[PDB]
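**Q** Handing you this structure, nothing more for now.
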Amino acid sequence: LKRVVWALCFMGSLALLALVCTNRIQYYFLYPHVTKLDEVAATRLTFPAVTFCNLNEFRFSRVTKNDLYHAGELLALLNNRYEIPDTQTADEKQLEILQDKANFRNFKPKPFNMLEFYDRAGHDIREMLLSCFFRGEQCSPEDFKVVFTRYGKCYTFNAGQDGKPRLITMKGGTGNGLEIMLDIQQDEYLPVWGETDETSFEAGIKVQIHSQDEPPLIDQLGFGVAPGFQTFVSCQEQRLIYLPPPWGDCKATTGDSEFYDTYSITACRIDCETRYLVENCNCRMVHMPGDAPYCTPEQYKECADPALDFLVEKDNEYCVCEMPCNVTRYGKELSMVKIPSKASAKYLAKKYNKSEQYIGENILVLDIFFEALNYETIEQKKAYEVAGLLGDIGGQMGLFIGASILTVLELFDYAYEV
Amino acid sequence: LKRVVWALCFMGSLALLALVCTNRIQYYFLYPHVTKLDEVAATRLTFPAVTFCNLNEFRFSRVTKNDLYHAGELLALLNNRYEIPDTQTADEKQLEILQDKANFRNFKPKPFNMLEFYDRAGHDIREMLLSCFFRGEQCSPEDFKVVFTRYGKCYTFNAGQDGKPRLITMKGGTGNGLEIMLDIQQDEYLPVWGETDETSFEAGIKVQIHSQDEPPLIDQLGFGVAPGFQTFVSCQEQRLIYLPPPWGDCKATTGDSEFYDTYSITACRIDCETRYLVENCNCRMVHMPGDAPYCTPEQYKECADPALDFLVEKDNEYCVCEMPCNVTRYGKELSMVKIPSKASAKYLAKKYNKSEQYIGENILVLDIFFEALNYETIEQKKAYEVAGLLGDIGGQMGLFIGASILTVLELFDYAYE
Amino acid sequence: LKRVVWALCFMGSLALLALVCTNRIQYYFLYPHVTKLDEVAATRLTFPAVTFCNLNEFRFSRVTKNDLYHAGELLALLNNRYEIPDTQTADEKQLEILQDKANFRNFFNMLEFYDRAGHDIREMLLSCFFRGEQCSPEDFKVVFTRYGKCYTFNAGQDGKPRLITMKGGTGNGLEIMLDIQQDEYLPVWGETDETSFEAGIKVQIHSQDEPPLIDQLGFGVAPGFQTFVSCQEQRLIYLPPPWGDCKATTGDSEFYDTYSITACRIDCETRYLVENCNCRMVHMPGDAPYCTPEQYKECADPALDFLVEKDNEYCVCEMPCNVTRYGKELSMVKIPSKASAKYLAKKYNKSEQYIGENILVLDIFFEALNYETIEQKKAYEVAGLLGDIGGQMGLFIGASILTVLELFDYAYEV
Ligand SMILES: *[C@@H]1O[C@H](CO)[C@@H](O[C@@H]2O[C@H](CO)[C@@H](O)[C@H](O)[C@H]2NC(C)=O)[C@H](O)[C@H]1NC(C)=O
Ligand SMILES: *[C@@H]1O[C@H](CO)[C@@H](O)[C@H](O)[C@H]1NC(C)=O
Ligand SMILES: *[C@@H]1O[C@H](CO)[C@@H](O)[C@H](O)[C@H]1NC(C)=O
Ligand SMILES: *[C@@H]1O[C@H](CO)[C@@H](O)[C@H](O)[C@H]1NC(C)=O
Ligand SMILES: *[C@@H]1O[C@H](CO)[C@@H](O)[C@H](O)[C@H]1NC(C)=O
Ligand SMILES: [Ba+2]
Ligand SMILES: [Cl-]
Ligand SMILES: [Cl-]
Ligand SMILES: [Cl-]
């Protein structure tokens, strides 16, 4: 009778060992991870890269007759027949100027390049930048690097490219960061006389705070800043460490692109777009990097734009961009105050030779800074390693039947002898 | 002497095994969890449901003499004695309209319904919606579905109700989302001539971005949008998975509500309120769902409001809403640009046959989109499961005394003799 | 041949046990932790303390001739030679007043000057409501910061009970209508260090256990808008060494009852200024002597700036293990509505323009009646290590602690 109770106890114990062991094994092959959040104080923080664009792509006073000829349809200033659209709400002077530039009688077309057009007709930072301050000391427009995006000629402060060393901040708070007073030059905006898809009613700038290791993607990752306010941006540096397969989904390999030195998801997207447009239309857009020839406005109309839209719509499988394992993100909180005060309106108007109306509707102040001298870390950590797996299997294997790998080897010994 | 040192080693080993084993047992019985954060790229994102209200509950030009008679005191247009309050700083015409509407001389009242009054007097989406675009293609006011909230007649885009399929976005950024130009119609706002508790000075709209599975709760979960700016709202889809008892506190059961098909904490809140008001006052407010009769303004005055206030403090234990285990939340970052530009102000003024002053104080553009085509996941994960407990107990049990469950069974066997 | 493969299996098995066991040993000695996020529903939430300053340090109408004499250079209204700045863009009345106050023919405490000349909450506070019930200016406690005379609602200091809210949403919180008094702003005729073009207020939402640090931790609120602030209470629990970096011993400073990272920062600053200049600035607390405007120019400011740059290691403030933080999301609506501008203008005896350029409404509340908890939790405890080493020790060679002791005996005998 005792051998029966022993047989039942050994059988049930071996069954429990079976299901528990297969449980821990399956849990290991899920490759599970859990997250470790930490806050690290630092004596210094590397200030990020700040890219800003004017919402107006190009200045009206800088557009020329040749520009209307080649890119008149693309710039939406002229209709398909090289004639001005509906004149509703058209200033007499502006409409006469445009009508004069669109005469096109005995006109010899000069050579035209999209990057030349954006570079000269775009808003000059030397005119927009009314004042610059970093850590309380003056900055020059030479700190701003020209970057071409979908919005046109844009500028990146502290880009850290072309061998310039990146700036640091040793104190947090509103004073100890970037602080620029900009004039968005609303007088230079393209007149809107007729409704169009490209017609926009916004006035202000668009800013993206990003690491120097990634290029700007201002059309998607930027936030707007409106004239007439001083906007504060409190930043919190975040350092992210992800896990590669089979734990998570990250880009383990450096994967350097021909266009960009360091791999970033932004660089992967704009690289994918660049390759697609170069293959499909044999030309490259203004914002894209490389050595390819830039598109002509005819190529823009008949190939480039429908090609990108078709790439977005047809299938995401062509452009699948994984996230790198080491990522520096910047968190940001926005707040506003009014500019200028009644005590300063006259002084600003006289300082920049403008009317107080103009100052009120054209001046914005951007204040970008770190809230405090610390950074957060978010790390994906492996939850079950092979040492822990063997430890649990050994513990339960020793608890239920008290056997070992040598014991199973001995049972296989008798099986081979049998 | 050797058996004595052996006895000391076995005793100390058995004590240590005792305290370590009870340690792992207690840690298991705390039922602990830890969190798994992950970010997932996606080729498509389901666009959320967007509900907005005008801050002005009902239009002044649509209020009628009968409305003043029944709900004049409730709307704060008339005083306790059904008379207009002080006319201080009242436009002559503006007051003339109200004085004529509140005559009540030889007036034979007609039936009155609160939901009819809000549905007819509230701001019409056909007049507010100056332009609508979703993913660059035009939308109609018919895309917005009417929901009645505490703020009055409100509208939900991509509500996904009545069999409509939920919309998706295949690109991120400002262009590729919902983008509406609204006229908040500040001329239709209730005149404020005298101080009252209900008096408010704000002008604009209130928006809540929420999953289609939940009803809006704009009085608590909404954010404001001011006229004269294009407000960008960058959304981040977050997918949350919680643990039921005994690990955490989540809804293990489906939790069928009578009013709503899907369970949500909001649906639980307005369910608690609706049930409480039906039991105490036998009527429901406009925002509440169901089939009960709507309250009359007298019922509102003498029963509903004090009942809700008594519900907040006295019965704070009475309404307990557990959180569901699988929840889709949307995070948001707001930024603004100025509207309109000087190059467009007059074109807007002529396009909508308004003065530039009006455009300046009445037009707002709302741009709701996903920052990028990805979603975050926040999961509560069990930290100590029974397999790990048995493995650790077996490991320490085998390290300290080298025993097994069969060893203790044999010890009970020898003890049996 | 069988004993040879048995011996090799025991050798290799002991090697595997060695590397796995040392693996768990080293992993345990990393002292790792992982994060536990949780959301806790509550019937009540303790409302935070809200400190706000006007961006304008002191009122122009309250400055007197003596104040111009002593602190004229510091306040930037007068130059080093006690003369008026450039007369470009100067109000005729303001310039006549300043020249009159600067007559300096036949003609001071910093805290008296800030306390009396600063913006009075009794004039700024046009309306106050908390949970729908009226509040008085006496509920705000005066705190002196770098911005000047500032005010803290629900400060909870001096034994006052902390306020609670039993409902979430815009109505059920603090709601104040303020007049920033833009007419009292210092006239700016020439460039100066204090010169600012902003108009509005600065707010910091913080727990009562920590002092305000509004020049660094504050956000702006612009006039002409009602800004809503949705708050989410967060409770953070950190680990002390060797797991993390937290202050296990509170080691509260004499200046403040409860230890906070901010309180440690301003304590270090006060101590440094007392050591180098034998005086304390306006914002600093204690019983120490306040600086004179001459002391400010030649000692205080360069000492503070040099303290930030020269020795950043000197002030090391550890983070406490239990920290209550408040998350916040801002949004705006326009104030006043066209239907309400006239009533406000007449109610407060101001022009409709003045209301447009001076009135702001602040609405601070909890989004919902819950709070988040973020806890650092130990990933490998000594019981788990002994369990893993025991499991692998029993799987690979099947030995025990008693087995190793017996091996020491048999080795000792032979
Ligand atoms: C990602 O960041 C980690 C640190 O956060 C890097 O790990 C360091 O790698 C260097 C080798 O170049 C070592 O000298 C350091 O000791 C490592 N630090 C730690 C904490 O392990 C890692 O190399 C980075 N990965 C990439 C691809 O850049
Ligand atoms: C200010 O600008 C106007 C615009 O052309 C110009 O005529 C005037 O001379 C300028 N004044 C000064 C002082 O430069
Ligand atoms: C435009 O509005 C005015 C009143 O403001 C009205 O008289 C006129 O008929 C309107 N025109 C159109 C085309 O609606
Ligand atoms: C810290 O806060 C937690 C709740 O978040 C509480 O349980 C604990 O008692 C507090 N004190 C310590 C020393 O952890
Ligand atoms: C109202 O404002 C005027 C203009 O400054 C002032 O003279 C008058 O005294 C004010 N009324 C009161 C009651 O303060
Ligand atoms: Ba009752
Ligand atoms: Cl997992
Ligand atoms: Cl727990
Ligand atoms: Cl670790």
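By the numbers in Swiss-Prot, the shown part of chain C spans 42-148, 153-459.
Backbone N, Cα and C atoms are what each Cβ position is placed from, and that goes for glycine too.
According to Swiss-Prot, the mutagenesis experiment C:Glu80 to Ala carries this note: Strongly increases speed of desensitization. What Swiss-Prot notes for the published mutagenesis of C:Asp346 to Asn is this: Loss of pH-gated channel activity. Where Swiss-Prot documents C:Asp350 to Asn as a mutagenesis experiment, the accompanying text is: Loss of pH-gated channel activity.
I'm curious about the neighbourhood of these features; can you describe it?
**A** C:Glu80 (mutagenesis position) falls within a strand when secondary structure is assigned with DSSP.
Under the DSSP three-state reduction, C:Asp346 (mutagenesis position) is assigned to helix. The Cβ of C:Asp346 (mutagenesis position) has no same-chain neighbour under 8 Å that is 6 or more residues away in sequence.
Residue density at C:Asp350 (mutagenesis position): 12 other Cβ atoms are found within 10 A of its Cβ, drawing on all protein chains shown.
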**Q** Hey, what's the Cβ neighbour count for C:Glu80 (mutagenesis position) at 10 Å?
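**A** A 10 Å sphere around the Cβ of C:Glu80 (mutagenesis position) contains 18 other Cβ atoms.
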**Q** Unmodelled stretch of 4 residues from C:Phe148 to C:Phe153; how many angstrom between the C-alpha atoms?
**A** 14
**Q** Any idea what the Cα distance is from C:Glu80 (mutagenesis position) over to C:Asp350 (mutagenesis position), rounded to a whole Å?
**A** 42
